Amino acid sequence: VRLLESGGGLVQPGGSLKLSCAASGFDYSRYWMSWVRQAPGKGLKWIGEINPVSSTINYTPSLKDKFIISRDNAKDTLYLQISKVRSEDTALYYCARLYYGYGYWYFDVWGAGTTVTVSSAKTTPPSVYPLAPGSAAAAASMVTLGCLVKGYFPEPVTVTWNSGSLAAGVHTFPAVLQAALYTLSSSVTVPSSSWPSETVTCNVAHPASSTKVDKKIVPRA
Amino acid sequence: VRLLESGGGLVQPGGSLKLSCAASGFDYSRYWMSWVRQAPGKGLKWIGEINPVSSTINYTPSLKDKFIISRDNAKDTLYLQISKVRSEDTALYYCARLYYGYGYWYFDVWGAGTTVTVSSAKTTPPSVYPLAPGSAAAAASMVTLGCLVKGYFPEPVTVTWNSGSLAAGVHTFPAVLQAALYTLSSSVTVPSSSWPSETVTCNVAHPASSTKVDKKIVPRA
Amino acid sequence: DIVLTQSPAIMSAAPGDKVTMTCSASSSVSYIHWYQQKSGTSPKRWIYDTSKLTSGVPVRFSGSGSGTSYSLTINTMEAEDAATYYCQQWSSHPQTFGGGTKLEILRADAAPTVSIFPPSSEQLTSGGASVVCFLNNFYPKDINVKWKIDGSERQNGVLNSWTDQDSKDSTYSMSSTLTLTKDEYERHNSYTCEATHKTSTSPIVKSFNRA
Amino acid sequence: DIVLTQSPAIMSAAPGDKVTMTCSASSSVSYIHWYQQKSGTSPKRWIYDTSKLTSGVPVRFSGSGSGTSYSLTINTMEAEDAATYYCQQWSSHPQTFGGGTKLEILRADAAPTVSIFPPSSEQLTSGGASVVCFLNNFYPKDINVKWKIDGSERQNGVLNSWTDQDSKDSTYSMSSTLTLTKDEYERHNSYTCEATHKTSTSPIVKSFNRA
Amino acid sequence: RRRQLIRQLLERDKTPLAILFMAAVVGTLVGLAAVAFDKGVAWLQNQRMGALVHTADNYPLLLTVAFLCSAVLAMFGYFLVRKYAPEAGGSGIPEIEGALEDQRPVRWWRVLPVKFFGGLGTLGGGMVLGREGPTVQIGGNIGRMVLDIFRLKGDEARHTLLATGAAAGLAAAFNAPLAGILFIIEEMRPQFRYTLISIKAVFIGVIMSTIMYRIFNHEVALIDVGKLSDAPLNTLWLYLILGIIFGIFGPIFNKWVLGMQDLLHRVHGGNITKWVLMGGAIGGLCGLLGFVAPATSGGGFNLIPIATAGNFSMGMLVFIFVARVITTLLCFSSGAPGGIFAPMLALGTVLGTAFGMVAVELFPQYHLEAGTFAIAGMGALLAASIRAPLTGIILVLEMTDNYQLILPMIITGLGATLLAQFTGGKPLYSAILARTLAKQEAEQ
Amino acid sequence: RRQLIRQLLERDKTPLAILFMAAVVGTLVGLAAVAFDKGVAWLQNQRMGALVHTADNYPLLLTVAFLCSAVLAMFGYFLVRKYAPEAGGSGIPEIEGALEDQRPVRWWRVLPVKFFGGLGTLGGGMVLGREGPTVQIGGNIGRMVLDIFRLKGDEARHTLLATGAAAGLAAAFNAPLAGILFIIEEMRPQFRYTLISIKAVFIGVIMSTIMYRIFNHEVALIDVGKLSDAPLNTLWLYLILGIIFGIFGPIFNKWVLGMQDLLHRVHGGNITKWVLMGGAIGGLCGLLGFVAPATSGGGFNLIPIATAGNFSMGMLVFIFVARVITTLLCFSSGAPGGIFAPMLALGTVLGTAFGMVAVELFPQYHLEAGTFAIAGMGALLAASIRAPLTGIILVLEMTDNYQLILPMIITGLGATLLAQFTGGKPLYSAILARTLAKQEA
């Protein structure tokens, strides 16, 4: 049983979006679906919920219509409508199935969770830079590399090395927001015998700005 | 409650096609689906059936791979596969839903049907020629217009006016074969207080080549 | 597999008539059904289990039998029961359908309504010419069309379709189409369509001039 | 709306070691539940109904309590237990969650591995000057970096970002990015990168020169 | 002794093939009959509904023709009753429940036709009366009528065929094979002494009965509530409390159903005419409400699905409840033929939905659905009034098909019988017999 | 008569005190029945865990499978022949007799013997139910409270005993109704009046069923989903199936008794030869519970699979016959444990079989073997034990396919009819009519 949520992205303060959760793996009816959200760097706070037939919908304490939850038992999809978005709505939204044992309902199964960024900042493709060992950089046993993605917005950017065939020894730092712009850095560590020897590639990709770069790290002039 | 067959069309002698029948408006999963056919103005003939979970699939006294019925309950769609096709297999393929009263089964609800034509010929979309009345227009109470559909293969094509808004006073004539191409025409009576003042449109649809041609009928120069 | 053969393969009746078709089998069948296919329409379950009317099927429809000979009756049939009636059995896998019984209405005379159109520009742009000429709502079905290009009776390059009796009024319709090469049509000039029909001795005829 | 307060905001334990955490309510609650959450991945239902573990959960876990204080326990907590546990309750509407507890792993001290990289030529060919300095794998997580430029101890332009305990080694890492204008940089030979941390008395320097 | 038992044990369950065959005929007849009765009550409620439309323009004319048309049916009903068979009046179950105890007579040459036709009139009228009564009685009188015809002796054939015809009747009236059997062996049967009743012969009857019912009214249920939710363990107490409510109330209703029987008796004083009049009077009041407020009048079913789905506001419910309590008492206490079983099914459904709605509020964290409580309390009156839960519960379970509610269904129904006992309640069917018996051994 | 009028006005008024003990008998039978169930698990598992522990050496396994189970079966028969010979066998007739006052309810013995003696027989993996063990433990719990708090009158003694009997059969099948129905149709005195509070029973069953739930909820015992429906013109096929179970039911009844004699020879009553032949049969099972899981075991695990139609027609006849044998041995060899459940499995298999033959001969009926499985599942309970109304409501509660009820009845009924006309007898009654004429010499 999978619960896919999509529809999160960037929005203007004041605007409104429609989140969606597609349910596969169980008779979607007979169940109660509910939304829970998490502000980056904070706990989990419940948004609302809805039953099968759709004749009951409860929400946490909110404004007259801050939230509108619904479900199409026909497409096996659960929606969430947020309106008049402030920046407190900038968070990670999860959908979930609801069940019980004795009768004190818990959140059965969750979903990956789509992100909602609420800002007046504009979409911006990132700049990838190859980080190569210095002009005095001593080539001893283990050698560390990495490339840094600077000047993009909003999140996220995924960085993989040599297409994933480089799991061990990789550190991808979180991105930090500076003057309405994100900036992260990644680092891959491999044995001196492997580079400049073979070929170490860094895979930045920011789907928002529809970007994709395979920055190939190379020794220094 | 509506079954809608598609995938129908043109097949080369000794070949194979896969007809589909998207079901909508009921608990398709609880129903035994079926197939039936009618070859050129001839009687009906049962092809086969297929119980709810696909754990039974009887056919008609046929070759053991002439036909192949199946179903994807999670899609609400029936399926028909015909292999090694001859001219005995060129007809109208109806999709059904079986049920019973006292217990002796029957075909409860039938679909529109889809046409399968076996021929070496070629798929050719129809040309739609508008037929506005003459400038010798005596313009009586009612005024018959009409449009001519010529040179398409294979059958059939369907014609309506103002997307079916004009349901009364319409006649669409059977088609005729003129050397590997079909031709037919449709008329349509109306009051002159309705045309030229309004819009009279004939929408020819030839699905075998998924082409739709809407011809507005303006007066002559 | 049982084989059902139905009473009259075609029959005609004037509304008000008590109509009765039939369905007979090779061996015994029990609790059979009947379907109604109206021109250009999928069949629709009319009567099932020998004598039970589906939902939204006029009580006008009786229907019974038992054994090898079964009947479908329409006590005081109406004009809208004009279709082709199949019977099926499904009580002897494989199930088998009847051959059909086309019901036809007999109504009062009704004269055609000739209408003629000029080859449409576009059909010319590709180099073609079709002088269409319909002949709507008439009865009996018998009609003779006559084509004259500049007073002269033409014969070849003509085709005439026929719609089936209509569901509500019970009239027929006709469409004769005469085809030519672009110029072939441009050459001559006056075109006429002629309709002879039981409803009148003086042949109804419409026509136009190439210009 | 009850207010569940998770206990140790953060806290580390060794592999094979009993661990307990609390979830003090602000009023009665019943059969609270617990959820596990790994960085980057969706919450999991661990303990449920105060004690009943979830189908598949590792037996080292156990959770109990009542009235106002509940707790989760790891009878010898390994690594695949290092996460963040949230308690939830729904004994009284509307449902609520706790502040969460950060179960971090405790292990041997580790020396930072400083690596300083000059500005990539791609950047400089656009007025960009950034000199990243990585501080990989270490323990504890507390650490400081400083950017001297040809002597002078620079502070304006820094961009520190830590990683969170390697789920395949257990050491924290950090990167300090220094930003300038191609120009400003073009005016300085030296570019050091000092770093002071528990595993040492004095700093682990690492610089370069434009030459 | 432990000698005889040993002998009997080795001889257990060996009902004479002849009884096992008549059971097959009593059932087939009760079924064919119960169906014919059902079809009739239809044609009538319809012919009426057809005449209201026939004059749909003139309003007052309708309220009149609604009242008249129904009044004329109710009358013809009470007549046949007071005239040829005073037992036909009332429910009709106590009379058979008595007959099993040999304490009452089974005059079928009368009751069959009177109960039948007198019923179509009362039901066709649209009054608030079940069908069980009419068919449970016609049921028995069919048994006796075959018992006599082919003639059969022994206390068994007389208790058996009478008990099988009683059940087969209650089966074709609710299309509930099990509930039938269960009603006999829990209520109808001699409550204080042994009795030779072939439980196997009964089954054969019920089945043969239920098949006939199906052959004519299949492909369509009597009640459709679909698949409601489930009952979390921590929400069971809510069904014990609901069970208490029906518990204290059930007897109170039992008082009114008897008291009204006295009181209403005054009005006509036993006068065949004043009675037949007050009849058409009440039968009319219904033919009118069967228009102005369909819920208040009628048999009770039509509204069960709607009440369960939750389509009535809380207000509208209290009304329908009270309105019913009244209309049900009148029609039944006014000695008109027809059961009181079904209408109690409707009363519990409404009182349940109500309890349900209050629940769905006070406990948002229980994720309730009013419907569960409706289906829980549907056989609760059958439990606090008639005091025969095991039958009520298997009846509901067969009509609503929501077996996942069984635990709550029992806790409610049980709690009901418990609270009814501790408050002096009494088996409404037994009391009616204890009073129809008393009064006889009174007029001496 | 006049008295009747008085009684009527006094109907259904069971003393509040009885109505309260019923609540405790049930709570105990439930908690107990659960504990028993959990035990039989831990064991069947500890075993399954040891087969893997040596998964390499094949012959070693067949041995440790046979041994491990043999050692359990023995410990079972021991406790039986040693401290309580009534614990042996089903355990229902003993309570069915006790209601008639014709047998004794020695609980100070039976409770512990039946319990532990059962875990051993069930944990072993033998072909025996749970009803027996819990229906008996059920009653002895009733009596044990009846004595403790001390209560007099034929009622409290018949009631609490009958409620504890039902509450037991409920927590063994999670079937509230079936419980009540079993008492008031079979367990109760079949030929004379008896003061049993049907209301007190309910309270018991419920309190019992709640305990069952509290520990084993969110998971059924049998899941067959929603099978098809039964067209009216396919009902006769269920009457014929009913006839089959009808002629067969008694035949099985003979074998179940005859084997009881015959098997008695072998040990001659010798506590040792018996306890040996015990571990022998208990081993044969711990082995088949490996080489052919279907032949051995309680019987449930395979019901869903047989109903779904996952066994070829061949494989069925085998499993049927193999079972008929393994079921007779384990039950006729006086080991503790019911024979109820295993008959549920036998009907399911004979039903599926009849089903498959049907699904052929009649392609125009659009059949689904499963319907006949569920129809014949309680058919043996009807032709052997001759108590249909209980069999049917039991199946209906475990399979939840109420749309099959008509066919379920016609099958079950026809069974009891064909069993009667062929000299059949209530297998539970016969066993008592013997237990009784034995105690009479």
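Numbering of chain F is taken from Swiss-Prot, so the residues present carry the numbers 18-458, in order.
Going by what the header records, the deposited coordinates were determined by X-ray crystallography, 3.1 Å.
Placed from the backbone N, Cα and C atoms, the Cβ positions cover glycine too.
The feature chloride binding site is assigned by Swiss-Prot to F:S107, F:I356, F:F357, F:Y445, with experimental evidence given as support. DSSP gives F:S107 (chloride binding site) a coil state; it is part of no helix or strand. Over all protein chains present, the Cβ of F:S107 (chloride binding site) has 26 other Cβ atoms lying within 10 Å.
One mutagenesis experiment named in Swiss-Prot is F:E148 to A or Q, and its note says Abolishes proton transport, but permits the transit of chloride ions. Abolishes gating, permitting continuous rapid transit of chloride ions; when associated with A-445. With a 10 A radius on its CB, F:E148 (mutagenesis position) counts 24 other CB atoms from all the protein chains.
For the mutagenesis of F:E203 to K or R, Swiss-Prot gives this note: Decreased proton and chloride transport. The structure shown keeps the original residue. Under the three-state DSSP scheme, F:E203 (mutagenesis position) falls in the helix class.
Under its mutagenesis entries, Swiss-Prot includes F:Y445 to A with the note: Abolishes gating, permitting continuous rapid transit of chloride ions; when associated with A-148. Within 10 Å of the C-beta of F:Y445 (mutagenesis position) we count 24 further C-beta atoms, all protein chains included.
According to Swiss-Prot, the mutagenesis experiment F:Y445 to F or W carries this note: No effect. DSSP classifies F:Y445 (mutagenesis position) as helix under the three-state reduction.
Listed in chain order, the extra residues whose Cβ falls within 8 Å of the Cβ center of the chloride site residues F:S107, F:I356, F:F357, F:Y445 are F:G108, F:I109, F:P110, F:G146, F:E148, F:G149, F:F348, F:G355, F:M360, F:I402, F:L444, F:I448.
Looking only at the mutagenesis positions F:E148, F:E203, F:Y445, the one with its C-alpha closest to F:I356 (chloride binding site) is F:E148. Across the fold, the C-alpha of F:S107 (chloride binding site) and the C-alpha of F:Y445 (mutagenesis position) stand 9 Å from each other. Taking CA atoms as the reference points, F:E203 (mutagenesis position) and F:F357 (chloride binding site) are 13 Å apart. Counting every protein chain shown, the Cβ of F:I356 (chloride binding site) has 29 other Cβ atoms within 10 Å. Rounded to the nearest whole angstrom, the C-alpha distance between F:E148 (mutagenesis position) and F:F357 (chloride binding site) is 7. Long-range neighbours of F:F357 (chloride binding site) (same chain, six or more residues apart, CB within less than 8 Å of its CB): F:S107, F:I109, F:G146, F:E148, F:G149, F:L398, F:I402. In this entry, chloride is bound by F:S107, F:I356, F:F357, F:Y445, whose most widely separated C-alpha atoms sit 10 angstrom apart.
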